[PDB]
Amino acid sequence: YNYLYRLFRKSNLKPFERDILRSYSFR
Amino acid sequence: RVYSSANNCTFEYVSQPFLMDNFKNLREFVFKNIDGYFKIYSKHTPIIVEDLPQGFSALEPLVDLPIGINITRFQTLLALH
């Protein structure tokens, strides 16, 4: 669980924009 | 002392300083961000002796850096005296 991802936000991101959330269950 | 509690710094750059040298001298910059890249231009002009003197010149670019952040406001910093 050291890697997380986002699927809810007000608006989509900008090109080459790093916005600094849920985690993947990588099994 | 301008800042405080520097945290998770994601970009840095150090090189020869920007601002080189009776007449008030005018220096021309352009600050522009494109798809994450921060573009910086430069130019220097000696100006006789307020108002912008009616004349014509050109601005060279200097360097471009991919800061990649969302920008909406800017605040120009200056010294007390």
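Counting starts with 1 at the first residue shown.
Per deposition record, electron microscopy, 3.0 Å.
Yeah, the Cβs are placed from backbone N, Cα and C, and that goes for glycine too.
Listed features, source Swiss-Prot:
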VARIANT   B:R27 to S (Swiss-Prot position 190)  In strain: Gamma/P.1
MUTAGEN   B:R27 to K (Swiss-Prot position 190)  Partial loss of biliverdin affinity
VARIANT   B:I47 to V (Swiss-Prot position 210)  In strain: Omicron/BA.2.75
VARIANT   B:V49 to E (Swiss-Prot position 213)  In strain: Omicron/XBB.1.5, Omicron/EG.5.1
VARIANT   B:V49 to G (Swiss-Prot position 213)  In strain: Omicron/BA.2, Omicron/BA.2.12.1, Omicron/BA.2.75, Omicron/BA.4, Omicron/BA.5, Omicron/BQ.1.1
MUTAGEN   B:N70 to Q (Swiss-Prot position 234)  Increased resistance to neutralizing antibodies
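Spatially, by CA atoms, the variant positions B:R27, B:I47, B:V49 include one closest to B:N70 (mutagenesis position), and that is B:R27. B:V49 (variant position) sits 14 Å from B:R27 (variant position), counting Cα to Cα. A distance of 10 Å separates the Cα atom of B:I47 (variant position) from that of B:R27 (variant position). According to DSSP, B:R27 (variant position) is assigned to a strand segment. When the variant positions B:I47, B:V49 are compared by the number of other C-beta atoms lying within 10 angstroms of their own C-beta, B:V49 comes out lowest.
In sequence order, B:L19, B:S42, B:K43, B:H44, B:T45 make up the list of same-chain residues 6 or more apart from B:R27 (variant position) whose Cβ falls under 8 Å from its Cβ. Note on B:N70 (mutagenesis position): other Cβ atoms within 10 Å of its Cβ, all shown chains, come to 11.
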